[PDB]
Amino acid sequence: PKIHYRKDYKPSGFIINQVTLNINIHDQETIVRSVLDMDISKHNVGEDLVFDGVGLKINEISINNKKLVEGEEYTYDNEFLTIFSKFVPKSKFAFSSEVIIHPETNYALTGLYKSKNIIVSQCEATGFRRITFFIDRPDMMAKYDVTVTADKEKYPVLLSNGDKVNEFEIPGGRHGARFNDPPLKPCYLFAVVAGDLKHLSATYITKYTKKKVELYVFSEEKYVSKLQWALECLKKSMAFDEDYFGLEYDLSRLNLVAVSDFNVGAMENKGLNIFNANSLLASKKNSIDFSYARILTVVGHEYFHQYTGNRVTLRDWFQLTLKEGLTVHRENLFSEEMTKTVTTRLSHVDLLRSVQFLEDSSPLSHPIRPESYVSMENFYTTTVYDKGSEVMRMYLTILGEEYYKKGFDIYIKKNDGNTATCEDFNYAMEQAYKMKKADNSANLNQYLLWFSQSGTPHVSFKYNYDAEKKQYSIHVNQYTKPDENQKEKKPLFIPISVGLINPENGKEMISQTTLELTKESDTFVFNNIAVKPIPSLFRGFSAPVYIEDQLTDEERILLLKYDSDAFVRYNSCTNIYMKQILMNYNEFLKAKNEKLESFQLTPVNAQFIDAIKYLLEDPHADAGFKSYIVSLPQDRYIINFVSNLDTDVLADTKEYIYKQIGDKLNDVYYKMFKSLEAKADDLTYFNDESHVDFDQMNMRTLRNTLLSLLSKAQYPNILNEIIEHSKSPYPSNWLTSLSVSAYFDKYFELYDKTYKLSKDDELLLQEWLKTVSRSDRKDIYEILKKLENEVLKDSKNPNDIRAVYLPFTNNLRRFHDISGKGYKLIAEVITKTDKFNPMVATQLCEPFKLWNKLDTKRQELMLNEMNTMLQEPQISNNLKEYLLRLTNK
Ligand SMILES: N=C(N)NCCC[C@H](N)P(=O)(O)O
Ligand SMILES: [Mg+2]
Ligand SMILES: [Mg+2]
Ligand SMILES: [Zn+2]
């Protein structure tokens, strides 16, 4: 397996100036004719001409209209087409080819493939070479003129990049459309779509040049009335890039297309964005609430790529975080401003500190700009995206809004229309940093370490207050654990947004302040501090670190009640829960290890329970925030703090802590579940397809969270409430009624009722499957076998496979059954899946990422299953590289 190294980057000895494609789609085959107008570059040294081309069936290849001869003039090995240099021209020339490919049997969903009755391409990162020969790398920029033909009845709508310049009939019931896209682009941004697509459309007029832009959103006919929210999101996304960044769309039309079979999220092909149906289609009747935020996020993200990815492009795939981390950051700024709820930021932090921190302490740990890869398919990770986003957001924290905007505009102005690397971004921000500090000797060289250093920094604190001098000191230390990528970790430039809270009245004691920690340790002193403060540290989660606040639980409760920053309140709550979890886990572990016949458990802090009740009862406090405070930290966050984690002991620890709090608060929870009904479930705008209320959906989250707490607790008569909830018009509610009924005899009755409500909408059925898969059932293994036999079957749809299996892998008691049966079951599904879709097979490996964090028995059981997968003769290259790296082999 070939290893690609970042420092080995060299420009091609060839240039491709023009691609002219003819893609003729037939019932049993698609024929692709391509002419590349090429040249020799200044880097050329008389080498062979080598094109990528994977899985292509050659009819013929030519140079300047003469056929080449296999063996004597070229070799093709199903991966690389090599033309010996003696036959390669020394000036401008045409290379032409005709190949056959088979989208109907392309179940890997890369290249050109059939999803239900739509033909669609997916080219990022290396899928264009599955369609035709190319030097398939993003620095090869070319013009594209593309013709597509097909059966007109089956494929009436034909789309590609650029302007549609000709439409024509063809004998035999066929038709054709030609699209010409003169601006240069990399091949990964090519797309084509053919299908019987229906649409909604609108015209958008840009803010400054007043250009009319036509917006089209497409799906199959069945679901066309689920497109309205996506169109509203697209308008919002355009407005926001205009408003915050001063950036307008440059083209005359933007198409969005929903397909049923897609490998996660969406894809930013220029003017032709293609989406997983689950991230474009929603209705109030047939979608859970989460779909609304998801579509806003994904439409926004693909829109924002038009500048950060499509106009300023990547030099090579090592720079992936430059488009993805920056687009995720732009996405996050947009979602925060659109939802106006503090839970939007919290949800991003919750994801990073569970999923991405687990990655970064695993054998898979990498920096956001990796140094090498085998499969670029395995580097579209939470590290590259979500830690990359936190690195891109730290420049805004460090600079502030005015100077961040100036630096960003520097980056855009200087690199628009050209390839770029992470350095070019850092350079732009530095120029803004020089301006901000008012000193041209200031630099961000140290900041570059966020791109090259792997692992999560730990930041810890000590304090000092001198009452006579009114002088307060914060002593800060940073440390990153050595790992396989750096033996010696260096200190990072860590911005620490801080406040100082007066514990007597809850007031701010200082103005906005961001500490710039640039050494291994530093002491920040503040004078004229009239009373000893409680420090509010890392406001907004201002760096992607482990925060060790060293505060007492009394101080944490005071921040939780009285601080002004949502993250710090949520984090204080999280730190109270973690101290309790680690204490009880160790008490349970000692009792299990010592086989004790009796033992004691430390109860949950009473003043902390009181603070929760105080917040829940405040009618002016935010419902989405309340749902976070009554929830323990995610299991994947907890595991970062425990060695040899026994999953049964952790399950017993969580049970204890939830029961301790419920034994005090369940009456409060029931009262609020009832008092929240009116506003949470208000149907006033149910038939208004464009009216989306994030606060109201957070009220439903809180009700559904409280309903789960009450059901687990077997609160008196709560089944009455579960049954009534099953009758709600909102799928968030009636699917919740299914999951909480797991604890009652009524579960299979609601299973049938909710299946009936779900089975006729493809996406809603997938949400039903996730609900069943995540259900806290003692008979979950029998239930999964029933889903496999009755509903899933031999579906190759990624959404169906992921819905059936991934939520189950989060079932702490049962997936981690000590027999290893859960690990065995997922390994079988991975290997089965890998035969047709190696990307999804790799996604289904996710529970294995924490294998070396668990108790020694479960470590062995997981390792056994990974080695069994590795031993499969027919293992894919993507699955093999992934499991070798995960198992340190
Ligand atoms: N290899 C993959 N996971 N697919 C790449 C497509 C990712 C898109 N650029 P996005 O980040 O916009 O969803
Ligand atoms: Mg083939
Ligand atoms: Mg289907
Ligand atoms: Zn992206």
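What you see of chain A is 196-1084, where the numbers are those given in Swiss-Prot.
Per deposition record, X-ray crystallography, 1.8 Å.
Cβ coordinates are placed from backbone N, Cα and C, and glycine is handled just like the others.
Annotated features, as they stand in Swiss-Prot:
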| type | residues | note |
| --- | --- | --- |
| ACT_SITE | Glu497 | active site, proton acceptor |
| BINDING | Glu319, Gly460, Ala461, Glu463 | peptide binding site |
| BINDING | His496, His500, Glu519 | Zn(2+) binding site |
| MUTAGEN | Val459 to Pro | Severely affects substrate specificity. No effect on Zn(2+) binding |
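For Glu319 (peptide binding site), applying a Cβ distance below 8 Å and a minimum sequence separation of six or more within one chain yields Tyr383, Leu384, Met462.
Ranking the recorded positions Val459, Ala461 by C-beta neighbours within 10 Å puts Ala461 at the top. A sphere of 10 angstroms centred on the C-beta of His500 (Zn(2+) binding site) encloses 24 other C-beta atoms. Note: the Cα of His496 (Zn(2+) binding site) and the Cα of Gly460 (peptide binding site) are spaced 10 Å from each other. In the three-state DSSP scheme, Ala461 (peptide binding site) is classed as strand. Residues within less than 8 Å, Cβ to Cβ, of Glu519 (Zn(2+) binding site) and separated from it by at least 6 positions along the same chain comprise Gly504, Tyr575, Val579, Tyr580, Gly583.
Proximity to ligand 4 at the level of Cβ atoms, with a cut-off under 6 angstroms, picks out none of the recorded positions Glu319, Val459, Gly460, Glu497. Annotation note: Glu319 (peptide binding site) sits in a coil segment as assigned by DSSP.
The candidate set comprises the recorded positions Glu463, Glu497. Of these, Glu497 has the most other Cβ atoms within 10 Å. Sitting within 8 Å of the Cβ centre of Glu319, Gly460, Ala461, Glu463, and not among those site residues for peptide, are the Cβ atoms of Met462, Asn468, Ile469, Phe470, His496, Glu497, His500. Every protein chain considered, the tally of other Cβ atoms within 10 Å of the Cβ of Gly460 (peptide binding site) stands at 16. Highlighted in sequence order, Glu463, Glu497, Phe499, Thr503, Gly504, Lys518, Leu521, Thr522, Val523, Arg525, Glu526 have their Cβ within 8 Å of the centre of the Cβ atoms of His496, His500, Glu519, the residues recorded for Zn(2+), and are not part of that set. Counting only the Cα atoms, the space from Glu463 (peptide binding site) to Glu497 (active site, proton acceptor) is about 5 angstrom.
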